[PDB]
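Below is one structure, written out as structure tokens; the observations come after it.
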Amino acid sequence: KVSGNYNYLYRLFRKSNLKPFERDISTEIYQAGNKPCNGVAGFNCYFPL
Amino acid sequence: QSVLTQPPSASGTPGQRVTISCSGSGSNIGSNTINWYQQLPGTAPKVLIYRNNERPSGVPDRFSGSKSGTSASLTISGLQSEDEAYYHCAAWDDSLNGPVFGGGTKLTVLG
Amino acid sequence: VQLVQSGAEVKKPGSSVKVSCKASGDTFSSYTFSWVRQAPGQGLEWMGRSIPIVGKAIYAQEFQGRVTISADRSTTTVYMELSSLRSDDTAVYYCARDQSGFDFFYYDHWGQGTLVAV
Amino acid sequence: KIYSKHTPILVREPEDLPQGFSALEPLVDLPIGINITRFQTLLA
Ligand SMILES: *[C@@H]1O[C@H](CO)[C@@H](O[C@@H]2O[C@H](CO)[C@@H](O)[C@H](O)[C@H]2NC(C)=O)[C@H](O)[C@H]1NC(C)=O
């Protein structure tokens, strides 16, 4: 569109590589560092989507 | 202070046609379409013209817009008592990569 | 689109900014509320746009990172806070559903607005 | 994929299944496509 479409989404963080024909609806934050995190996105864990 | 420049206030008799100008460069006017918003005094702004040619159904045919190179002109036409409003010209700007707006013109309804 | 917005606020320079924009009668997960301020005599002035999903946002090039726009899907609100507070800031802050096409692109319906005097 | 069979008038009352032999015809197939690792019955 004129504004430049931004709605389409893609996941860059995942705990494992999905097998063919997989779909996931939950978009909880994926932890990257050793320290676990809970609640909202922050240090060592970004939004996968 | 706005990048796009508009007259401060244009007035006309009821029934007469009033032209509102918007001047700039080709980065935002030449490269991107010009649109015109109107806000009545004390009310939230409503879309008047978008993409210079189409209007949101309700708008009467008097309101028209034209874009020539780096200039834009909105001929309100058919001046009525409710025309009195702030008129803003808007466009995407590639140099700023975002929406930019005009200085705003205060339409006045004369006696 | 009822378009709910917070009230007018005058906290003085060097204080804080509060602008909640509540969605009503529509789906907020697909409808955002980008922010525009009007400088007196200077017409509309763009400040930023928000994406309720994922949480991405875009701020004005003139504005620094101090402006903070976020969205809450559960309460269907858009929260805008500006750290800067100067005499030039005095303006009416309006947030609008961005047209169509999943509603992130270009302003159509502004809300009542929040006049901030600094 | 669900295959089913039904043996009526079974006279193996006390506890145990009969020492019979039969196959299970195919009934239903559907693309559910979700992670399944646990299951339970439903009474009424
Ligand atoms: C589907 O769900 C099951 C059950 O939660 C998952 O099994 C887990 O497998 C990992 C191996 O990487 C184990 O460490 C976990 O302990 C298992 N879960 C439980 C509850 O024991 C399985 O991974 C899920 N499928 C996918 C593709 O993630």
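Residue numbers in this text run from 1 along the chain shown.
Method on record in the header is electron microscopy, 3.8 Å.
The backbone N, Cα and C atoms fix where each Cβ goes, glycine too.
Annotated features, as they stand in Swiss-Prot:
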type    : residues                             : note
VARIANT : D:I9 to V (Swiss-Prot position 210)  : In strain: Omicron/BA.2.75
VARIANT : D:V11 to G (Swiss-Prot position 213) : In strain: Omicron/BA.2, Omicron/BA.2.12.1, Omicron/BA.2.75, Omicron/BA.4, Omicron/BA.5, Omicron/BQ.1.1
VARIANT : D:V11 to E (Swiss-Prot position 213) : In strain: Omicron/XBB.1.5, Omicron/EG.5.1
VARIANT : D:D16 to G (Swiss-Prot position 215) : In strain: Beta/B.1.351
VARIANT : D:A23 to V (Swiss-Prot position 222) : In strain: 20A.EU1
MUTAGEN : D:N35 to Q (Swiss-Prot position 234) : Increased resistance to neutralizing antibodies
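Listed recorded positions: D:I9, D:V11, D:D16, D:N35. Those with a CB atom under 6 Å from ligand 1: D:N35. Summarising the environment of D:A23 (variant position), the number of other Cβ atoms within 10 Å of its Cβ, over all protein chains shown, is 6.
Contacts of D:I9 (variant position) defined by a Cβ separation under 8 A and a same-chain sequence distance of 6+ are given as none. For D:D16 (variant position), the Cβ neighbour count at a 10 Å cut-off comes to 7, with all displayed protein chains included.
Take the CB of D:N35 (mutagenesis position) and look out to 10 A: across all protein chains shown you find 6 other CB atoms. Separation of the C-alpha atoms of D:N35 (mutagenesis position) and D:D16 (variant position): 34 Å, rounded to the nearest whole number. Under the three-state DSSP scheme, D:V11 (variant position) falls in the coil class.
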